[PDB]
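Input: a single structure, listed below in structure tokens.
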Amino acid sequence: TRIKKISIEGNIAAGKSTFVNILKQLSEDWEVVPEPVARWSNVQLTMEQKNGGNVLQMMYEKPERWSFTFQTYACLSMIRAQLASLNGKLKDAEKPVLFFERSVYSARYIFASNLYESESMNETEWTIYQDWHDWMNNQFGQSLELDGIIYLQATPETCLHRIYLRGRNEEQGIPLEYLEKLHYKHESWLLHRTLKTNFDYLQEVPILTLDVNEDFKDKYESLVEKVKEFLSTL
Amino acid sequence: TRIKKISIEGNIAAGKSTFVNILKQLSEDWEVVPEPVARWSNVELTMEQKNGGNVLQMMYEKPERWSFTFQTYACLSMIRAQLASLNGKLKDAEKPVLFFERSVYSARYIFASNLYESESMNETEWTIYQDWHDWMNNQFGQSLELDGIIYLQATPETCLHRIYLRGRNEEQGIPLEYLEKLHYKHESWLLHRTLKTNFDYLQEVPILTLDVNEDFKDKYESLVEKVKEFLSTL
Ligand SMILES: O=c1ccn([C@@H]2O[C@H](COP(=O)(O)OP(=O)(O)O)[C@@H](O)[C@H]2O)c(=O)[nH]1
Ligand SMILES: O=c1ccn([C@@H]2O[C@H](COP(=O)(O)OP(=O)(O)O)[C@@H](O)[C@H]2O)c(=O)[nH]1
Ligand SMILES: Cc1cn([C@@H]2C[C@@H](O)[C@H](CO)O2)c(=O)[nH]c1=O
Ligand SMILES: Cc1cn([C@@H]2C[C@@H](O)[C@H](CO)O2)c(=O)[nH]c1=O
């Protein structure tokens, strides 16, 4: 595909959304697909939004009951939104790039996995979920396949302070220990590459790692210089 | 696709499995897609049989916990089996017909809808399922639109007797009233055609209704004859 798909990965509150919104305004050839759940949190009634708010809340409230339904619905929504941009926007750009906020791979290997490990999914649920993921991406994950990943690396402490700054009410109870786990998985996947997945191409996929421990809100030029560099090599 | 697609629909124990297996043998040009969920009940490997067998058994003990999960996997199981058969055979057939045991339509508008109406999925589970169902079918199931439907129509009382004939343990407690609901559901969809769906073409699909109250296992020729005539119109 002429559209380059680039995913932006990283822990809770690392600055993935902040970084994606930065990128979007820098190039007519650059488009972004935000992740689904972020929209689910705010208020100020589309169907995905009603479902999404409700299931978000049930998850927070009773994880061992709703993890499966939540993760399945998050992935559907993400896939449908990624496929929709990939089919709709960017059409007359000469070097078009679609940046995904997270990806189906991180959804399964970071989030869905920690849920199985947390006992929030039972064995049957985990394996139903992986099977669905498998079949459905081996139909669709192909036009979805990534040309590269960008890893936004912040420490848990950094990430915890940023949950605080964001101040989203239901998140203020997430403890350090939880982010240390998600941290470890990201490093396992994107740094040490010791993580094994079904998707064989992912082992060779180019990765750019950006340390984002320092606020980059009004000082992000150097990061972007790094991204443009990375993009010219795929 | 060059292959004609015909669903076999009917209340529980109306005889769909039975007929499908008769139809199988009749022509080299006729192939069948079995409905994933009976193989789940009986007592060797398969990850889907293992998953489905657990999910079905969990369904039986606590439907309000497991209905949404069961229905998702049942429906995934269906699309993949109907897509696999669509791809893998009747390539050398002069007059190819693939018979689907049940359909993604009955699974949703008959059975899932029943689970909701019985309070085994809440509104979000049901709204999520419907969203998921539309998309799983729109994006993946476009080659599975039906050319026809064959309705094996039997009285709630035929099916109760047939459930008693089949002697599946779990199923023996099934009441007539459950069957009547499901029967009226079938009647509205396929006879009256008052059941409105989210699938435009379906309102237009030709429907053959067959009386299967009289045993047909050793005496199926007039039934097959009506099938052969029906098919000729399409
Ligand atoms: O360099 C940064 C990165 C982000 N944030 C803040 O950290 C919070 C969470 O960031 P974001 O929503 O981007 O995190 P994500 O969950 O998308 O990774 C937000 O209030 C940001 O404004 C910040 O102040 N400086
Ligand atoms: O004409 C018939 C149809 C079937 N049955 C029996 O009735 C039960 C219900 O049949 P089937 O499994 O085909 O029903 P379905 O798949 O519709 O639930 C089974 O034990 C069949 O062997 C029968 O004795 N005569
Ligand atoms: C994005 C995502 C988040 N989570 C959890 C649930 C979310 O409330 C929180 C960050 O938004 O992390 C998952 O379990 N799976 C996911 O796919
Ligand atoms: C085939 C099927 C069966 N069922 C239920 C599940 C079982 O409790 C019973 C079969 O004996 O019917 C569904 O809810 N949906 C289905 O699609």
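By Swiss-Prot numbering, chain A shows 19-62, 71-260, in order.
Just so it is clear, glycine is given a Cβ too, placed from its N, Cα and C backbone atoms.
The following features are taken from Swiss-Prot:
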BINDING   A:28-36, A:188-192, A:240-242  ATP binding site
MUTAGEN   A:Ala100 to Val  Strongly increased catalytic efficiency towards deoxycytidine; when associated with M-104 and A-133
ACT_SITE  A:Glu127  active site, proton acceptor
A:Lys34 (ATP binding site), number of other Cβ atoms within 10 Å: 24
DSSP three-state assignment (helix, strand or coil) for A:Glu127 (active site, proton acceptor): strand
Rounded distance in angstrom between the Cα atoms of A:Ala100 (mutagenesis position) and A:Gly28 (ATP binding site): 17
Of A:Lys34, A:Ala100, A:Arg188, A:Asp241, recorded positions neighbouring ligand 1, Cβ under 6 A: A:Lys34, A:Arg188, A:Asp241
Cα separation, A:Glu127 (active site, proton acceptor) to A:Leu191 (ATP binding site) (Å, whole number): 20
Recorded positions close to ligand 3 - of A:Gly28, A:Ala31, A:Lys34, A:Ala100, A:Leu191, A:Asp241, only those whose C-beta is under 6 Å away: A:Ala100
Euclidean Cα distance (Å) for gap endpoints A:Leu71 and A:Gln62, 8 residues missing: 10
